[PDB]
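Right, one structure below, let's go through it.
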Number of protein chains: 2
Amino acid sequence: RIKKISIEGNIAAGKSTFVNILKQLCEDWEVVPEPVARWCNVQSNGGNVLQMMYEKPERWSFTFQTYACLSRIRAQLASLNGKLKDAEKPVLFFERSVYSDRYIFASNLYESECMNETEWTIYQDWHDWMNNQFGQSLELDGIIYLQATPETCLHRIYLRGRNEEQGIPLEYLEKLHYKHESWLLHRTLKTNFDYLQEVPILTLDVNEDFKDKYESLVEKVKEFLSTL
Amino acid sequence: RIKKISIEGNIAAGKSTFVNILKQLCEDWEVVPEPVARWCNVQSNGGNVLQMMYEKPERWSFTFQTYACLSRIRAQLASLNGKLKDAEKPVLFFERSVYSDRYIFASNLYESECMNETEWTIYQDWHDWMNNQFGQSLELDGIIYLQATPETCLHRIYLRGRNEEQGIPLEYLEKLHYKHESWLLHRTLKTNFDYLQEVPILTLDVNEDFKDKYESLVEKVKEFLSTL
Ligand SMILES: O=c1ccn([C@@H]2O[C@H](COP(=O)(O)OP(=O)(O)O)[C@@H](O)[C@H]2O)c(=O)[nH]1
Ligand SMILES: O=c1ccn([C@@H]2O[C@H](COP(=O)(O)OP(=O)(O)O)[C@@H](O)[C@H]2O)c(=O)[nH]1
Ligand SMILES: Nc1ncnc2c1ncn2[C@H]1C[C@H](O)[C@@H](COP(=O)(O)O)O1
Ligand SMILES: Nc1ncnc2c1ncn2[C@H]1C[C@H](O)[C@@H](COP(=O)(O)O)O1
Ligand SMILES: [Mg+2]
Ligand SMILES: [Mg+2]
């Protein structure tokens, strides 16, 4: 029914900022923000599991990573039943997908030895079965990679200001950067979701500053969306 | 269209042993064993998360408890599509239910301070949403409580021999015992699944030794099943 485009990018790269500009350029375009809000206040003041991961990764990576992906699957499946389901030409933009959760972050945490074998095995096993029960619904129809130097991201991470991610070193932002390049740019990163190989991928260089000048980016999106 | 009976009990109380006797008393009765096998070898050589929980509970309780319940939901939903779905009067016996996972074990681990607030909150939140997406399918039609002194269980735990659970002290078996008594016997334990209040519950005293003498128990089950 509804066309589901995913907005991939690094940390503080600028998805939200970007999609918010898109969101108000048509009432047939609804966004599904990353449930970061709830990751910072686990509830049904509760605990801030995002911070726990940052403070002691070798201990909370699993928990966080699991919770983070679930919360997303829900949030997205949820939006699929919004009043958007009625309009003529609907488009639902996702702030990051279950794919980048597992293949970019979880994956990298594992490689960073922050998830023992068992944790990574369980994580994958779960992640697989998860997208096999609600897969159909969330399959993407396109992906928009907001590319940006890990330097820029490190900078924007500071401009944003979330106190949890203020300790993030460039090394980290870098490792995640390559993970994106490898998957969405060079397409050398293999997943376990065959259909992802035949998915359109628009790559925009958001290193500049689209707060003001963004006319360009926008046109390339209308462009890209037509071809779907 | 299949009647789902749950066989509740303590550790090494005798569900398996018992249900195996039931299993071969009619070809319209299929069992769904606890996926313990896989808990002892994640991705079937891997890791043994059951043991991890026992060695360092304050660290692996969450992971284990989460995995254990998921693995069950799958295992059970899976069996609901077996060739049993065809026979005339079908009955599917579950070795423990998602209810006892959360309300007996997870719950007790939390109270034993083996799950910090955050872990317990996330665990519940997840568990709730889980039985709200696949609830319908797994609702029980009856429960059979195999009652037995924590002493007997401690003994049978030794007869069985799983090296992971050889360190279990009576105190533990005891705590879990009361949790069962409170829920299935005195019914004073409140859950978050309204329908469980109106569920038939047969209680059998398996403290003796049904390996041989079990004619009795069996009749009480045929009896109980008729009333459903
Ligand atoms: O051209 C730009 C684009 C973004 N930002 C900053 O990017 C931050 C938001 O980063 P964001 O949360 O959008 O990263 P995301 O959550 O989308 O991945 C905002 O505070 C903006 O100040 C900026 O200063 N100039
Ligand atoms: O009357 C009995 C019933 C059972 N068992 C022992 O119980 C063990 C199995 O315990 P079980 O695995 O059935 O506990 P469950 O997994 O059903 O909760 C077997 O090795 C039997 O030797 C026994 O000795 N006498
Ligand atoms: N999948 C996953 N695993 C681990 N940590 C994550 C994940 N997604 C987001 N985050 C965390 C890490 C960053 O501090 C922040 C980025 O939010 P963002 O909107 O992406 O800039 O949230
Ligand atoms: N829900 C749950 N939480 C934690 N540990 C569990 C759970 N279920 C089984 N087990 C473990 C604990 C015992 O050593 C054994 C009991 O298997 P059994 O067939 O139950 O006698 O398996
Ligand atoms: Mg955001
Ligand atoms: Mg058993």
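Here chain B follows Swiss-Prot, giving residues 20-63, 77-260 in order.
Structure determined by X-ray crystallography, 3.5 Å.
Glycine is no exception: its Cβ is also placed from the backbone N, Cα and C atoms.
Features as listed in Swiss-Prot:
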- B:28-36, B:188-192, B:240-242: ATP binding site (BINDING)
- B:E53, B:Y86, B:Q97, B:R128, B:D133, B:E197: substrate binding site (BINDING)
- B:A100 to V: Strongly increased catalytic efficiency towards deoxycytidine; when associated with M-104 and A-133 (MUTAGEN)
- B:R104 to L: Strongly increased catalytic efficiency towards deoxythymidine; when associated with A-133 (MUTAGEN)
- B:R104 to M: Strongly increased catalytic efficiency towards deoxycytidine; when associated with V-100 and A-133 (MUTAGEN)
- B:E127: active site, proton acceptor (ACT_SITE)
- B:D133 to A: Strongly increased catalytic efficiency towards deoxycytidine; when associated with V-100 and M-104. Strongly increased catalytic efficiency towards deoxythymidine; when associated with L-104 (MUTAGEN)
Cα separation, B:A100 (mutagenesis position) to B:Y86 (substrate binding site) (Å, whole number): 14
Residues B:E53, B:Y86, B:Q97, B:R128, B:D133, B:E197 [recorded substrate binders]: greatest CA to CA distance in Å: 20
Those recorded positions, out of B:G28, B:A31, B:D133, B:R188, B:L191, B:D241, that come within 10 angstroms of B:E53 (substrate binding site) at the Cα: none
Which of B:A100, B:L191, the listed recorded positions, has fewest other Cβ atoms within 10 Å: B:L191
C-alpha spacing of the residue listed as 'active site, proton acceptor' relative to B:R188 (ATP binding site), in angstrom: 17
From B:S63 to B:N77, where 13 residues lack coordinates, the CA-CA distance in Å: 7
Recorded positions: B:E53, B:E127, B:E197, B:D241 - member with fewest neighbouring CB atoms within 10 Å: B:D241
Assigned element (helix, strand, coil) containing B:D241 (ATP binding site), judged by DSSP: coil
Candidate with sparsest Cβ neighbourhood (10 Å radius) among B:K34, B:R128, the listed binding-site residues: B:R128
Recorded positions whose CB lies under 6 angstroms from ligand 2, from B:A31, B:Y86, B:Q97, B:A100, B:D133: B:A31
